[PDB]
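Undergrad: Attaching a single structure in structure tokens format; questions to follow.
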Amino acid sequence: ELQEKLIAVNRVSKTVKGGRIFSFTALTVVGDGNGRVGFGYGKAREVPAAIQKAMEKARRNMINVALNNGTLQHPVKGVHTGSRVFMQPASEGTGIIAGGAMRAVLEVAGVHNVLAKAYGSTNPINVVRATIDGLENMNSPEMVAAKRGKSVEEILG
Amino acid sequence: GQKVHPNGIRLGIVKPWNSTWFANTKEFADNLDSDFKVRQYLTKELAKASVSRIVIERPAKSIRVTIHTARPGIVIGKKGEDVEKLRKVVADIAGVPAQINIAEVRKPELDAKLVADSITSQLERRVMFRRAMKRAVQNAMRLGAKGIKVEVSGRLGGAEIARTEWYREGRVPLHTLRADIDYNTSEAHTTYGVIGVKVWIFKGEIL
Amino acid sequence: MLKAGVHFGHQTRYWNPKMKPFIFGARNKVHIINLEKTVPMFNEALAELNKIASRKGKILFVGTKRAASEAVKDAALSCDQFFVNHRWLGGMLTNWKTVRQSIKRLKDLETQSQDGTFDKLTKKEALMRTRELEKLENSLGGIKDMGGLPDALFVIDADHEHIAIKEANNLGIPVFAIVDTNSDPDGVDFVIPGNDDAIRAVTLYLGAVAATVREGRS
RNA sequence: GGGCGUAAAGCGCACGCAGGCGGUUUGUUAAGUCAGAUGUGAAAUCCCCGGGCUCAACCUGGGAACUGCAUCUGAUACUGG
RNA sequence: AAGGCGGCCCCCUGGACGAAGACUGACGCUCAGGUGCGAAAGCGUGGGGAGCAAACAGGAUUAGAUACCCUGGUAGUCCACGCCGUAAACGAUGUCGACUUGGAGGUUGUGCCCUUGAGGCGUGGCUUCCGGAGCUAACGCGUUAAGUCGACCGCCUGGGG
RNA sequence: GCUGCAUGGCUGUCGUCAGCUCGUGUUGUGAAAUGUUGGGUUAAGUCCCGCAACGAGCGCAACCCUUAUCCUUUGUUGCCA
RNA sequence: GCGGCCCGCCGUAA
């Protein structure tokens, strides 16, 4: 039932006295239908082992996000060490418009009508933090009222 | 050339022989020639059968052959007609009376020669090399073994230089001589060139 | 509670600023703990882990600091509890599926105490086998037959056992720790302020805990 | 809707005219600032609501905008006098 | 203020700081263009010249040595009065104002308790070194921020050319 | 007959040198690190103590051959007390 | 604690 996606497979090398030894690394993201999402990065000597080693470590770390009818209304901007991201909610009928990794993450997260743009560096690992970027700090419409000690109506206005 | 051969270094301690008999210095050459001729002739037609090894003994007056196979049904064929044909043709080869005995291989995925033949026959028909040796190792460890190692080298479909890969499990200590290792090899006349296979099986120590 | 037999923090020179509201004005250049505040939440924290014992809490104790090292095992095994007292291994909780086989190894070895020299009488194996068996139970004495994943956990010294606390947070295991003026509340803050380096105080704490946990089951 | 320790980038260091910015009130002030209404912002184009050419490009009807500019009155929290 | 400042005595003169009190009443911050002060080397005129030492001369070493080593050695380094206006002129961090967990010190004012002493309660200024949150590509910085903000100014836009 | 710079097997080689790696878990965005480091010891990653490591595999040694002392079985073609 | 001793043709293994 969980949705899984594979993004990047790049060879990585290390040098020793006898020469160069190679390795493969893979980055994968695992998501539920409507809010649970997680990603995993796994080293290995061979590609299939890398995939089967990243899958389970991506399964363990699942994080929930609040959203309604395949979106949630918030102009959220996310920042990381090198990459900078920004996404905003769409109205309806629009698909999902975003970059490469962003497309997979927003697809398996459960959002179905959103607008997003990627600034800065385009390395897949840093932009994969789009989850942690805003979705972790995503704000709930009733939670704001709860912490302000008011009802949802007055907050909505 | 780095490794001494495991079989030779253990031939007298924890290993049997393939042809135990006696002959003086005069009749060594013709005896060996007859042994080789019989072995190769038998190995030719029985390639379809899962033939493991052939044992030849001379009780100072006769020739006897022993065949180890996991598939005695085709080895004998429908009935003794195949065995009678083999005995008469080997009597033609060696005029001395001959007896044919058939052994049994209980575990086809044992007998490193047999698994080598299986994997090379798989590689004959254009299959990528990873799956074949992987499943061979899986079968070897599934039936219970304290060690397993497989080696392959040659042109693996690419024009570049020949590479060499090996997967191992358990313990396969070749520096301890009491340990029994089933080691053999085989080759296939592939389109890009001859590809050799090596297999080691550590059944267990012999005390 | 009122016996005033518990000493106070190490020294104002070695003090952690994260514990400002749990302090009293120093008068001999030594911090004084606020016993008027230690008692209430200490009892309110005794409450739930007394209740947890009703759920077979399988609580553990860590006292590998040689000041309460002998005392922890006394309160340990009192009702049913367990302990570790030598060389806390790194990640035996997170990597439990690996260190489990060491418990299995000990459970295979101690049977050879009944027949380990009568199968073969070689004197060479006896000494090293005995030393290996003794070494294995020196650090796994209180864990020699656990099923794994203890529910609760009790700590004598926080910073001295920060590795255990960090190994507890990731797995969501509640923690009960005696925190002195040098440590800080970071883990599952069932904080128990009090002098960790005082045999009288630690013995009193252990006695109170052991009495509390005993009635958890019945 | 960028940067200036090591990737490009803080004047060698000071004084200082013209400029930019302005502690806390009290009252006037209506300059900026905010709300109205009045006249323009042609036609033509674009959008919307539709029509007629076999639909259609093409043509046509009405509304929207024409983000501005001008005048009178009101508002005086904030900046300015 | 920056460049920088060292035997002792005298003369003229500038700034910061502390404790307390009195007074004036926003008179403030930053500044394009302007003005002044800027290490060493170098230039002009007149004095001085112990030591050292560009240039230069011999002697060595080396395949060669034009250099590193040795023996000598003029300008200069010094003084008076004028130019020059550049330094890795570096904390490679522009000037003001405000807020944010700790510490060990050093130097210099001042108060109160036996001040007995070198005790402790403090309380201002400037400095040195670790270090939390936070920030950073990382190295690292961290109340003397590269943390959170406001005002003004000066600079940057691929590498060579 | 051509092609060891297309190839299987077979050798030399550093070098009989003592090192070389993996599983799981923890540390950093990352290449990677830890284990394999520190105190003492061995011919040796041979061991003991301490340590975010806990364990594993090829390696080391050993199990092989011959020789160095005597004990048992048996004396031809071998021995003569 | 101070004597001295220079160079290595162009492209090449995934």
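Heads up, chain A uses Swiss-Prot numbers, so what you see runs 10-166.
Determined via electron microscopy, 2.8 Å.
Positions of Cβ are set from backbone N, Cα and C atoms, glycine also.
Swiss-Prot feature annotations, pasted as is:
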DOMAIN    A:11-74  domain 'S5 DRBM'
VARIANT   A:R20 to L  In strain: SPCR9; spectinomycin resistant. Not a ram mutation
VARIANT   A:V21 to E  In strain: SPCR7; spectinomycin resistant. Not a ram mutation
VARIANT   A:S22 to P  In strain: SPCR13 and SPCR15; spectinomycin resistant. Not a ram mutation
VARIANT   A:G104 to R  In strain: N-660; suppresses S12 streptomycin dependence
VARIANT   A:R112 to S  In strain: NEA-319; neamycin resistant
VARIANT   A:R112 to L  In strain: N-421 and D-1023; suppresses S12 streptomycin-dependence
VARIANT   A:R112 to G  In strain: NEA-314; neamycin resistant
VARIANT   A:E151 to S  In strain: B
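For each feature listed, report its degree of burial, its nearest neighbours and the pertinent distances within the displayed model.
TA: The 10 Å shell around the Cβ of A:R20 (variant position) contains 9 further Cβ atoms across the protein chains shown.
Neighbour list (A:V21 (variant position), Cβ cut-off 8 Å, at least 6 residues apart, same chain): A:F31, A:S32, A:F33, A:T34, A:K52.
DSSP assigns A:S22 (variant position) to a strand segment in the three-state reduction. Cβ environment of A:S22 (variant position): A:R29, A:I30, A:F31, A:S32 lie under 8 Å away, each six or more residues apart in the same chain.
In this structure, A:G104 (variant position) belongs to neither helix nor strand by DSSP; it is coil.
In the three-state DSSP reading, A:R112 (variant position) counts as helix.
Counting every protein chain shown, the number of other Cβ atoms lying within 10 Å of the Cβ of A:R112 (variant position) is 16.
Sequence-distant neighbours of A:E151 (variant position): residues of the same chain at least 6 apart with a C-beta under 8 Å from its C-beta are A:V161.
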Undergrad: Measuring Cα to Cα, how many Å separate A:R112 (variant position) from A:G104 (variant position)?
TA: 10
Undergrad: List the Cα distance (Å, whole number) between A:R20 (variant position) and A:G104 (variant position).
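TA: A Cα-Cα distance of 34 Å.
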Undergrad: What are the helix, strand and coil residue counts for the domain 'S5 DRBM' (A:11-74) according to DSSP?
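TA: Going by DSSP assignments, the domain 'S5 DRBM' (A:11-74) contains 14 helix, 38 strand, 12 coil.
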Undergrad: What is the number of other Cβ atoms found within 10 Å of the Cβ of A:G104 (variant position)?
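TA: So the Cβ neighbour count for A:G104 (variant position) comes to 11.
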